[PDB]
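**Q** Structure in structure tokens, see below.
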Amino acid sequence: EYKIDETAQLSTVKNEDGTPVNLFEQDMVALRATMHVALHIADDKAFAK
Amino acid sequence: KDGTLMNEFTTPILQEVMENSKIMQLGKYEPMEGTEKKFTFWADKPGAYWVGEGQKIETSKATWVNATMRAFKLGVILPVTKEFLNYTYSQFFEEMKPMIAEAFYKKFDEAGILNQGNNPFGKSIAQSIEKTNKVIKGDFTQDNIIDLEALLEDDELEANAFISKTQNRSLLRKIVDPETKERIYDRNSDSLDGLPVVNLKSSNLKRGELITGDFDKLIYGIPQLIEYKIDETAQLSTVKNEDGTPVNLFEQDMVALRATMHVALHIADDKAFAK
Amino acid sequence: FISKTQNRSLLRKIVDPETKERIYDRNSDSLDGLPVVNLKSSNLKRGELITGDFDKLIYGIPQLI
């Protein structure tokens, strides 16, 4: 179930800014991710001549 | 405010109007979204034998956009607070869901048969009058009704039932033909000229019976309530009034019903006009 | 008598001199006694023709590959 939209931009059918009707449009996902810091890593950066 | 001891009563009127809306119009059931109609015509072959003539005509009809059922607002929200506290008001909330379902067919009949607030492209009288002039203007008469019925039947059309209001039926009962004595209005069974007619009673129409051809009905069912948000944000008697829209607690009832009607582009109509 | 759809509707509106309904169909349409046949015609529009003795012969069924 999706909550009422206010911050998200809408173009199709009717634009939402303040109040929105209670209807499911996109399912919400729950996830948790954390990456450990590496001591040595190779990365290339571009520089202008 | 109420305070103590709440009671609600409902009169029998919506049950009769809901059943008459579908039976008179004859809405054919469909398992597909929108409306689908197919028509085929065959060409006549020559008398003398020389060459076999072919060429077959094909026609397709489709209707778009279905009307949505209206959700409960501040009216049911005041009753919902009483339903949680009082046992008698709790039963009234369940009865209100059944009354609104019968009212949905009444709103569909007013939009379908009459051109008060059309949702679809074809709205019976609105679709007929825009295509070709068929509706008669003037006072209701038995001699005029017999002439109008013959003209509509001759142009490859068949009438099933004519929708007429209670006020128009009383005026039709007083009028009598020069040769024919029968009118059928006071009795339980009513007919316009030959075939059986059922009363619909429209808010837009004032006087004159209108005959309907074929109608379509798809995805029609019953409204379901679980969670609803309000945008109006009405003030309540209990506690401080909130300016912000929608509340966490359940107060408003949701409604979900979709129905689309297809037009046959052939319908009879009668209207009163001043001289 | 043979009916041409539009002619039958005009006959139903007219009433007889005696106390009886003229060309009124309760279950079946009849001009005098026997049931009238309705047929669509391009040339004919108004007027009914009454005929009894008429020959009608057919070779068989219309079917070919």
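Chain B is numbered as in Swiss-Prot; shown residues: 35-309, in order.
Per the header: electron microscopy, 8.4 Å.
Even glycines carry a Cβ here, placed using N, Cα and C.
Reproduced below are the annotations present in Swiss-Prot:
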MUTAGEN   B:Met52 to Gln  Defective in producing infectious virions
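Please go over these features one by one and say how buried each is and what sits next to it.
**A** Around the Cβ of B:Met52 (mutagenesis position), 18 further Cβ atoms fall within 10 Å across all displayed protein chains. DSSP assigns B:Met52 (mutagenesis position) to a helical segment in the three-state reduction.
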